[PDB]
Amino acid sequence: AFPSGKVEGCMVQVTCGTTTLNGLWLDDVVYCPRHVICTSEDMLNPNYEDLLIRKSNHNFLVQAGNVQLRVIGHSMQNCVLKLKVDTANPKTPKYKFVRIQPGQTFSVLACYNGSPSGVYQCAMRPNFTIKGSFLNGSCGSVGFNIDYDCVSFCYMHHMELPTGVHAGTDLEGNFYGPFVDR
């Protein structure tokens, strides 16, 4: 329901090896789910600390349309990866990070490979999941609310559960509910 223009100008494509998903570009940092550094066999019992050390900056390919962002640093904050790039996003809006509760509504900008596809109003169920096919294949899409001119990011999609529901974190990397990225 919220207009998505301010958020569209922050969405990017993040690729590591064969994995490609959405990232959020604010200032000179790109936020994305940390399981992007995982391969197929990694996602069963991943050592995220060992994988972080194994990857170099040039293992990360970040694209904002045709502009290519050069990764000059990468750190991990809970379950989100933070990629420092060599350029600040000139379209960075006024923003803050907030943590919400189930039952509260927010708008989700569903993207695929960095391209905005739709915006939808939804809410987490009491078990901290979201039911909706609109998000299938949208790893890294973010949820948000607009407080006048400020964009409050409150959600990042991380994974689809076997039961067709979706799990995610806040922008500090803390999962909503008891879920784990393994």
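All chain A residue numbers match Swiss-Prot; in order, they span 3270-3451.
Going by what the header records, the deposited coordinates were determined by X-ray crystallography, 2.2 Å.
From the backbone N, Cα and C atoms, a Cβ is placed for every residue, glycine too.
The C-beta environment of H3304 (active site, for 3CL-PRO activity), restricted to residues of the same chain at least 6 apart in sequence and closer than 8 Å, consists of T3288, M3312, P3315, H3427, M3428, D3450. The feature active site, for 3CL-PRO activity is assigned by Swiss-Prot to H3304 (among others).
Other Cβ atoms within 10 Å of the Cβ of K3353 (variant position) number 16 in total over all chains. Quoting Swiss-Prot on the natural variant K3353 to R: In strain: Beta/B.1.351.
In three-state terms derived from DSSP, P3395 (variant position) belongs to neither a helical nor a strand segment and is classed as coil. Counting only same-chain residues six or more apart in sequence, the Cβ atoms lying under 8 angstroms from the Cβ of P3395 (variant position) belong to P3371, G3372. Looking at Swiss-Prot, you'll find the natural variant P3395 to H noted as follows: In strain: Omicron/BA.1, Omicron/BA.2, Omicron/BA.2.12.1, Omicron/BA.2.75, Omicron/BA.4, Omicron/BA.5, Omicron/BQ.1.1, Omicron/XBB.1.5, Omicron/EG.5.1.
Around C3408 (active site, for 3CL-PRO activity), the C-beta neighbours below 8 angstroms that are at least 6 residues distant in the chain are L3290, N3291, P3302, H3426, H3427, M3428. Taken from Swiss-Prot, the feature active site, for 3CL-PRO activity covers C3408 (among others), and the record attributes it to experimental evidence.
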